[PDB]
Amino acid sequence: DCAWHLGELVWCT
Amino acid sequence: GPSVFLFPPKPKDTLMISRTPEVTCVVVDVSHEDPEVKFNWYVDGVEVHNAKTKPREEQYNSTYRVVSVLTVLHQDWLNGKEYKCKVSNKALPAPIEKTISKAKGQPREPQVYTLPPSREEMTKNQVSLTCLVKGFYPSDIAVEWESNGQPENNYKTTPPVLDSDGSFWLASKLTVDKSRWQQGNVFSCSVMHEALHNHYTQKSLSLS
Amino acid sequence: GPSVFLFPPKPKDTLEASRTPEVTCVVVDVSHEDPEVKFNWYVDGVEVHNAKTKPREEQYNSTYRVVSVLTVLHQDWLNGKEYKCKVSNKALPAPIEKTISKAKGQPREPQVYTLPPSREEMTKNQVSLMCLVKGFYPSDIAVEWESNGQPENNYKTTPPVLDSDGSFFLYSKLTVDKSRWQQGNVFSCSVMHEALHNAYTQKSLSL
Ligand SMILES: *[C@@H]1O[C@H](CO[C@@H]2O[C@@H](C)[C@@H](O)[C@@H](O)[C@@H]2O)[C@@H](O[C@@H]2O[C@H](CO)[C@@H](O[C@@H]3O[C@H](CO[C@H]4O[C@H](CO)[C@@H](O)[C@H](O)[C@@H]4O[C@@H]4O[C@H](CO)[C@@H](O[C@@H]5O[C@H](CO)[C@H](O)[C@H](O)[C@H]5O)[C@H](O)[C@H]4NC(C)=O)[C@@H](O)[C@H](O[C@H]4O[C@H](CO)[C@@H](O)[C@H](O)[C@@H]4O)[C@@H]3O)[C@H](O)[C@H]2NC(C)=O)[C@H](O)[C@H]1NC(C)=O
Ligand SMILES: *[C@@H]1O[C@H](CO[C@@H]2O[C@@H](C)[C@@H](O)[C@@H](O)[C@@H]2O)[C@@H](O[C@@H]2O[C@H](CO)[C@@H](O[C@@H]3O[C@H](CO[C@H]4O[C@H](CO)[C@@H](O)[C@H](O)[C@@H]4O[C@@H]4O[C@H](CO)[C@@H](O[C@@H]5O[C@H](CO)[C@H](O)[C@H](O)[C@H]5O)[C@H](O)[C@H]4NC(C)=O)[C@@H](O)[C@H](O[C@H]4O[C@H](CO)[C@@H](O)[C@H](O)[C@@H]4O)[C@@H]3O)[C@H](O)[C@H]2NC(C)=O)[C@H](O)[C@H]1NC(C)=O
């Protein structure tokens, strides 16, 4: 899964 | 003679795969008579060659500022790699060397808790939403607030404080018109830190 | 030659009638060949002669550390008087002068709010009791904790942070064993500030 911040990509595992 | 200062990447750059972290080697007091500066860079002792020199900048005080920038991999930095800049110049009896890296030590996961305004604060024009972040290591972090996808910018966050167990804590306070709190708006604290899953967590807060 | 650093009194000393606040003039890099330091103090430019010199101290890096300490009255400090230390020594071309006073600007009363632990925290060995202090000016303040008249020492407090309205705020965090919290004990955050009533307030928190 993946994490976004205000539509911007943070990190995916 | 010239002096050197080496600076880490921004935490946010090392934690967002969409950004580009870099380390920066700044040479101040460069003479007009010997402006030529040579940089060697090393990573855990091994020379790398992909650095790039920024445009030369003359200063108010009749000396140059020269700057080398080295891009780095998110994971190298977060895995604690050591980056060394070595600076050579005719006005230097001997090259100068500086090194920097993440702080040493086992990383620990921040615990993130949101705290509503005190009942006593309920008489004011504005109220305080608190985000407590504790038990985290190393101290490199980013905290931001938002509601309905848009950034809420009217907040202030304390520097990290060293706690008694060797981890760090801080608090972030966001100030909103009481009526916005009363209208049931949901507010969210966003924390980014290496030892989080996908480097990111978000905790919400609304009128109960 | 020598270097001078002038230091304020502790906020707690100026805010408790019982303690003795003082202003401290530290001279470092005093040479072995010329250890004699002359101190002149002035209060709003008026020279005073009640300062006391501390015992001289060898640093073992070629130099002495020399300290003059000036007692000051609580209200002179709080009333914003300015204290000046002037240091003369044969290794200086000219005496060095430094000054210090309380920060300037309208004093403002701290707002003290206590925040219980989050429900999410209730699965841990220990919980966090928060004391939010905000809207205070100047930044000089002291925060402590207690319970059943007894001092609770397991806390950390952030430095004052400048807020968007020109006042400061801080947080203090007291960590207690969850069981103590669940059992109904009352914990108190005590704040000392110039702009408080009797320069003191205390706010209470319990399950
Ligand atoms: C001739 O003049 C120059 C120029 O001076 C400037 O202009 C004049 C008119 C004055 O107004 C100055 O105040 C101006 O700076 C003099 O150059 C100065 O020399 C100083 C030492 O003599 C040096 O001090 C050291 O500063 C460190 C922090 O510097 C920061 O912050 C300051 C101010 O906040 C800023 O001016 C500096 O440029 C520097 O800023 C950082 O730059 C880095 C690298 O670019 C940034 O990081 C990067 O950012 C990018 C995106 O932007 C990206 O994220 C990258 O990944 C990332 O790497 C970083 O974000 C910037 N930070 C900020 C806050 O802006 C101190 O740490 C250092 O202290 C250490 O050493 C001390 C010993 O001296 C110890 O006491 C201490 O313990 C520390 O170990 C020093 O204080 C100044 O920085 C320097 N100014 C500049 C602009 O370079 C020059 O001295 C003078 N010569 C003579 C003979 O008079
Ligand atoms: C020879 O050695 C000496 C001594 O140093 C020690 O021994 C050597 C061998 C080493 O082992 C050191 O590690 C040891 O410390 C060297 O002396 C040093 O010189 C420095 C100047 O070059 C000087 O730096 C300046 O420090 C200021 C802060 O000083 C504070 O905090 C430091 C450390 O955080 C602490 O060491 C100091 O003692 C001082 O602490 C405060 O003292 C005051 C005065 O007592 C206390 O206030 C009083 O407290 C009592 C209660 O007891 C009462 O309440 C009174 O009412 C109250 O007034 C206060 O509580 C103490 N605070 C703390 C935190 O402990 C900096 O602010 C300053 O920075 C400013 O200036 C810079 C430029 O100079 C600017 O860049 C900057 O922006 C600032 O404006 C300086 O950094 C060191 O303090 C000093 N060390 C000592 C012990 O004095 C000497 O350099 C060396 N010589 C040679 C040739 O090598």
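We number chain B the same way Swiss-Prot does; the residues here are 120-327, in that order.
Yeah, the Cβs are placed from backbone N, Cα and C, and that goes for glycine too.
What Swiss-Prot lists as domain 'Ig-like 2' is B:121-220, and the listing cites sequence analysis.
Counting only same-chain residues six or more apart in sequence, the Cβ atoms lying under 8 angstroms from the Cβ of B:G120 (mutagenesis position) belong to B:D148, B:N208, B:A210, B:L211, B:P212. In Swiss-Prot, a mutagenesis experiment is listed as B:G120 to A, annotated with the note Reduces the affinity for FCGR1A about 40-fold. Abolishes binding to FCGR2A and FCGR3A. Impairs ADCC of virus-infected cells by monocytes. Decreases binding to complement component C1q. Decreases complement-dependent cytotoxicity.
For B:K205 (mutagenesis position), the Cβ neighbour count at a 10 Å cut-off comes to 17, with all displayed protein chains included. One mutagenesis experiment named in Swiss-Prot is B:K205 to A, and its note says Does not affect binding to FCGR1A. Only slightly affects binding to FCGR2A and FCGR3A. Impairs binding to complement component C1q. Impairs complement-dependent cytotoxicity.
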(request) Would you identify the secondary structure of B:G120 (mutagenesis position) according to DSSP, in three states? (result) coil
